[PDB]
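Okay, structure first, notes after.
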Amino acid sequence: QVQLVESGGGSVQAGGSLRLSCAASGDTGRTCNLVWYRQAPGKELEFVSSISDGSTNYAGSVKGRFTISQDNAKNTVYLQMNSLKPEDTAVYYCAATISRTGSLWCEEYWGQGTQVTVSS
Amino acid sequence: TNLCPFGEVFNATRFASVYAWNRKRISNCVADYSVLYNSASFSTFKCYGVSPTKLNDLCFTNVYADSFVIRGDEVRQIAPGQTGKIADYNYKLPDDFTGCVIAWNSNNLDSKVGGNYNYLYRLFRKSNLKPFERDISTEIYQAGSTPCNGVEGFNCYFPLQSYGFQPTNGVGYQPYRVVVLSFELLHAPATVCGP
Ligand SMILES: *[C@@H]1O[C@H](CO)[C@@H](O)[C@H](O)[C@H]1NC(C)=O
């Protein structure tokens, strides 16, 4: 009974910004980690950024433009995407490993995806 | 005489990525293993440390059911003594394993046009997993002498990769759902018995 819900995608002009959200709900326990990925159709899923216990990492192609953060008061992680480029166009997915009430096992859950399209 | 809830494992709508394999503890129940053994749905049913002919005649302290998706040509790695990306970095059975490995093709559920993104495996790890160890970390793998400083790129790899299952893949590259049953015998009362 855990779910991840994304929000925040859309169409933007190159140079613009978007903020994605990945919100966990249900019988959530502890989040072991959370990863943002992106995929355009037919192309291999690509790592974008991840966060675990405050430590963060990034794809080299987004370092300096995107920032992952954990909400100080909500079960939500954000991906702030600045200086967007056409090459950032993709469906963005979050995936998290989260234990549920009654368990010590962090299990994998996926968001539903959000399209981001950046036009020149 | 409650019946063991194996349906929750075998019939789950979504399965775990192998790197994040799931486990369900089964206890205090009666299991008819012949239903699993005789099912035409399962193309792999291989036991270790115990013969199938005995499964309905034995009692165990606990049974564990681990489950995940891998590609067809990797099912052979889910056995004692094996190696490769899956056995070495994702899911490792012990030499003395007592249990059964059951698998079936899941192309109809687990592939997507344009490639499924849901099922990942760990592609890089500095050392092998110990038996039944689980690694869900996503630290950048530092392949060379240059520190990665939390940035993926040259010699600095994100350690999980998508299988990208597409329905047109050849059978060796198609997804298979796997359930591994471990039969545990401790110096404690047996609770999971055949009929
Ligand atoms: C899975 O579901 C089928 C159809 O509902 C059922 O017949 C079968 O017994 C289930 N498998 C189990 C419980 O292992």
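In order, the residues displayed for chain B correspond to 333-527 in Swiss-Prot numbering, which applies throughout.
Heads up, header says this was done by X-ray crystallography, 1.2 Å.
Cβ atoms here come from the backbone N, Cα and C positions, even for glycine.
According to Swiss-Prot, the feature domain 'BetaCoV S1-CTD' maps to B:334-527, an assignment based on experimental evidence. One natural variant named in Swiss-Prot is B:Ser371 to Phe, and its note says In strain: Omicron/BA.2, Omicron/BA.2.12.1, Omicron/BA.2.75, Omicron/BA.4, Omicron/BA.5, Omicron/BQ.1.1, Omicron/XBB.1.5, Omicron/EG.5.1. Looking at Swiss-Prot, you'll find the natural variant B:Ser371 to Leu noted as follows: In strain: Omicron/BA.1. In Swiss-Prot, a natural variant is listed as B:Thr376 to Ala, annotated with the note In strain: Omicron/BA.2, Omicron/BA.2.12.1, Omicron/BA.4, Omicron/BA.5, Omicron/BQ.1.1, Omicron/XBB.1.5, Omicron/EG.5.1. Swiss-Prot gives this note for the natural variant B:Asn440 to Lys: In strain: Omicron/BA.1, Omicron/BA.2, Omicron/BA.2.12.1, Omicron/BA.2.75, Omicron/BA.4, Omicron/BA.5, Omicron/BQ.1.1, Omicron/XBB.1.5, Omicron/EG.5.1. Per Swiss-Prot, natural variant B:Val445 to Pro is noted as: In strain: Omicron/XBB.1.5, Omicron/EG.5.1. According to Swiss-Prot, the natural variant B:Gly446 to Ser carries the annotation: In strain: Omicron/BA.1, Omicron/BA.2.75, Omicron/XBB.1.5, Omicron/EG.5.1. While the structure shown retains the original residue, Swiss-Prot records the natural variant B:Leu452 to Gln with this note: In strain: Omicron/BA.2.12.1. Quoted from Swiss-Prot, the note on the mutagenesis of B:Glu484 to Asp is: Increased replication in human TMEM106B overexpressing cells. Here the residue is the original one, while Swiss-Prot reports the natural variant B:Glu484 to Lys with the comment In strain: Beta/B.1.351, Eta/B.1.525, Theta/P.3, Iota/B.1.526, B.1.1.318, Gamma/P.1, Zeta/P.2 and Mu/B.1.621; May enhance affinity to human ACE2 receptor. Among the natural variants that Swiss-Prot reports, B:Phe490 to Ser is described with the note: In strain: Lambda/C.37, Omicron/BQ.1.1, Omicron/XBB.1.5, Omicron/EG.5.1. Per Swiss-Prot, natural variant B:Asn501 to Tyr is noted as: In strain: Alpha/B.1.1.7, Beta/B.1.351, Gamma/P.1, Theta/P.3, Mu/B.1.621, 19B/501Y, Omicron/BA.1, Omicron/BA.2, Omicron/BA.2.12.1, Omicron/BA.2.75, Omicron/BA.4, Omicron/BA.5, Omicron/BQ.1.1, Omicron/XBB.1.5, Omicron/EG.5.1; May enhance affinity to human ACE2 receptor. Swiss-Prot gives this note for the natural variant B:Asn501 to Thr: In strain: 19B/501T.
Shown on the structure are the features that Swiss-Prot records.
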{"residue": "B:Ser371", "record": "variant position", "Cβ within 10 Å": "12"}
{"residue": "B:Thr376", "record": "variant position", "Cβ within 10 Å": "18"}
{"residue": "B:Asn440", "record": "variant position", "Cβ within 10 Å": "9"}
{"residue": "B:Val445", "record": "variant position", "Cβ within 10 Å": "10"}
{"residue": "B:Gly446", "record": "variant position", "Cβ within 10 Å": "14"}
{"residue": "B:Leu452", "record": "variant position", "Cβ within 10 Å": "26"}
{"residue": "B:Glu484", "record": "mutagenesis position", "Cβ within 10 Å": "24"}
{"residue": "B:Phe490", "record": "variant position", "Cβ within 10 Å": "23"}
{"residue": "B:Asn501", "record": "variant position", "Cβ within 10 Å": "17"}
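The two recorded residues B:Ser371 (variant position) and B:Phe490 (variant position) have their Cα atoms spaced 39 Å from each other.
Put simply, of the variant positions B:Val445, B:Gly446, B:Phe490, B:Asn501, the one whose Cα is nearest the Cα of B:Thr376 (variant position) is B:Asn501. Of the recorded residues, B:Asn501 (variant position) and B:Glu484 (mutagenesis position) place their C-alpha atoms 29 Å from one another.
Nearest Cα neighbour of B:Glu484 (mutagenesis position) among the listed variant positions (B:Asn440, B:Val445, B:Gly446, B:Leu452, B:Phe490): B:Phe490. Each of the variant positions B:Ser371, B:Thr376, B:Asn440, B:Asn501 was checked for a CB under 8 angstroms from a CB of chain A; none meets this. Of all the variant positions in the record (B:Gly446, B:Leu452, B:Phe490), the one with the smallest CA separation from B:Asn440 (variant position) is B:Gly446. Residue pair B:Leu452 (variant position) / B:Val445 (variant position) shows a Cα separation of 17 Å. Classification of B:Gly446 (variant position) by DSSP places it in coil, neither helical nor stranded.
B:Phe490 (variant position) is 22 Å away from B:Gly446 (variant position) when you measure Cα to Cα. B:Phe490 (variant position) sits 24 Å from B:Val445 (variant position), taking the Cα positions as reference. Annotation note: B:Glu484 (mutagenesis position) sits in a strand segment as assigned by DSSP. In the three-state DSSP scheme, B:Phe490 (variant position) falls into the coil class.
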